[PDB]
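All remarks here apply to the structure that follows.
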Amino acid sequence: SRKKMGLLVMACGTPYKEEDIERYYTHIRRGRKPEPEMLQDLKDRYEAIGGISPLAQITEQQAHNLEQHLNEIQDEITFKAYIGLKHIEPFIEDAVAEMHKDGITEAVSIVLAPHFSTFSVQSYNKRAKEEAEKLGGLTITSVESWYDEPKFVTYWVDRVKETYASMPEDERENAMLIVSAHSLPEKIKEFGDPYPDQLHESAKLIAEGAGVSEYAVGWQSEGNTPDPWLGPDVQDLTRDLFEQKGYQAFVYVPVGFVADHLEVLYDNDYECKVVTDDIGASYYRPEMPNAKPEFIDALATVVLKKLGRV
Ligand SMILES: *Cc1c(C)c(=O)n2c(=O)c(C)c(C)n12
Ligand SMILES: [Cl-]
Ligand SMILES: [Cl-]
Ligand SMILES: [Cl-]
Ligand SMILES: [Co+2]
Ligand SMILES: [Co+2]
Ligand SMILES: [Co+2]
Ligand SMILES: [Co+2]
Ligand SMILES: [Co+2]
Ligand SMILES: [Co+2]
Ligand SMILES: [Mg+2]
Ligand SMILES: [Mg+2]
Ligand SMILES: [Mg+2]
C-alpha cells in the first residue's frame, strides 16, 4: 500500500495573458499600479520575446512531469502535485487549502529556485507552513536549497561544455563565463543570508566540472529602491571585463533561474546582447532547464533525498 503525499511546487508565477500584466506587476510592486507608459513597455517586451502564453505553461509542465517521474522511479509513495505561486493565482495559500480539501495529511515542498534566501525561499516555506497550521491536520517538510545536487550541476556543466565546443578556436581561447542569479538588497547580509555564498559555489562547481578556468559571478534584475543591491550587475560586469582583457565571447549561465521568463529572455538575451553587440563580442546563453527530463530527474532526486529514501 503506497503512502499518499502532497508535492507542493512553488514558484514566482507569470501572467496568463496580456490583460494580466497590470495585476501581476501591481502585486510585485506591493500595491502600486504601474503607470500607463510602463504597462505599454511591458506588453512590448513580452511580445518581443515570443508572447506570454508559453512562459505561463512551464511551471505547470515542470510540476506535472515531476509528479509522474517521481511516481515511476520508486514504489513506496504516490505523489500528487499542487502549484503554489507568489504573485498570481493559484497562490501558495490556495494550494495548501486544496491539499487539505483533498485529504492530504503529509506533503513535501520544493521551490523552483536552487539557492536559499531569506527574501524568497524562506518566505515561500513560511507561508506554506503557516497556512497548514491554520487549517490543521496537515504537515509540510520543505526543501531549502538544492544548487549542489550533482545532477543539477551536471545539467549546466554539459550545456557549458557544448557551448565551448561549438566556438571557433579564437573565441574558445578568449571567452568569459558569467554565472548569475537575481540580485537582492545588500541588507540581507545583516541576517547572514547564504544566498551570495551559494551563487558563488554554484559558479565554482559549474566552471570546475566544465573545465572553464576564466569565469566571473554577477547579479541581474535588481530593483530601484534607494538601498544598495548586490552587484555587480551583468551589464556592467560584461563591459568592465571587456575593457580589462578584451574577451571575444561571453557565455551567460543564469543559474538562479530555471525557466524562461522576462528576466532571462529579456534581461540576458536582450540587455546583455546589447552590450556584447556593442563591443563586438559573440553572445551565448545555453538553454534553461524548463521541463526537460534530465532536469526533472535532478528534482526527483532532490525530493527523495530530502525524505531520506535515497
Ligand atoms: C516577477 C518576475 C519576472 C517579471 C520574471 O521574469 N521573473 C522570474 O524569472 C522570476 C523567478 C520572477 C519572480 N520573475
Ligand atoms: Cl525555509
Ligand atoms: Cl534542504
Ligand atoms: Cl540552505
Ligand atoms: Co508592439
Ligand atoms: Co512595434
Ligand atoms: Co498526464
Ligand atoms: Co506525463
Ligand atoms: Co565574488
Ligand atoms: Co525581479
Ligand atoms: Mg486579449
Ligand atoms: Mg543543503
Ligand atoms: Mg532591469
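Every residue number used here counts from 1 along the chain in the order it is shown.
Looking at the header, which is where the method is noted, we find X-ray crystallography, 1.5 Å.
For all residues, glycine too, the Cβ spot is worked out from N, Cα and C.
Taken from Swiss-Prot, the feature Mg(2+) binding site applies to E19, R45, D267, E271. All protein chains considered, the CB of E271 (mutagenesis position) has 16 other CB atoms within 10 Å. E271 (mutagenesis position) falls within a helix when secondary structure is assigned with DSSP.
Positions annotated as Fe(2+) binding site by Swiss-Prot, on the basis of sequence analysis: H182, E263. Cβ-based neighbour count (10 Å, all protein chains) for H182 (mutagenesis position) stands at 24.
If you draw a 10 Å sphere around the CB of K86 (mutagenesis position), it holds 17 other CB atoms from the protein chains shown. What Swiss-Prot says about the mutagenesis result for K86 to A (Swiss-Prot position 87) is this: Retains 92% of activity.
Among the mutagenesis results in Swiss-Prot, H87 to A (Swiss-Prot position 88) has the note: Retains 5% of activity. The residue drawn here is the original one. According to DSSP, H87 (mutagenesis position) sits in a coil region rather than a helix or strand.
According to Swiss-Prot, the mutagenesis experiment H182 to A or C (Swiss-Prot position 183) carries the annotation: Loss of activity. In the three-state DSSP scheme, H182 (mutagenesis position) falls into the strand class.
Taking Cβ-Cβ distances under 8 Å and a sequence separation of 6 or more, the neighbours of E263 (mutagenesis position) in its chain are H182, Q220, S221, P254, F257. While the structure shown retains the original residue, Swiss-Prot records the mutagenesis experiment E263 to Q (Swiss-Prot position 264) with this note: Retains 21% of activity.
What Swiss-Prot notes for the published mutagenesis of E263 to V (Swiss-Prot position 264) is this: Retains less than 1% of activity.
Looking at Swiss-Prot, you'll find the mutagenesis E271 to S (Swiss-Prot position 272) noted as follows: Abolishes the effect of Mg(2+).
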Give me the CA-CA distance between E19 (Mg(2+) binding site) and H87 (mutagenesis position), in Å, as a whole number.
15
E19, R45, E263, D267, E271: which of these recorded positions put a Cβ within less than 6 Å of any ligand 1 atom?
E263
Using a 10 Å cut-off on Cβ-Cβ distances across all protein chains shown, tell me which of the binding-site residues (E19, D267) has the largest neighbour count.
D267
Using the alpha carbons only, what distance in Å do you get between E271 (mutagenesis position) and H87 (mutagenesis position) once rounded?
24
DSSP state at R45 (Mg(2+) binding site), helix/strand/coil:
helix
Can you give me the Cα-Cα distance between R45 (Mg(2+) binding site) and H87 (mutagenesis position) in Å, rounded to a whole number?
19
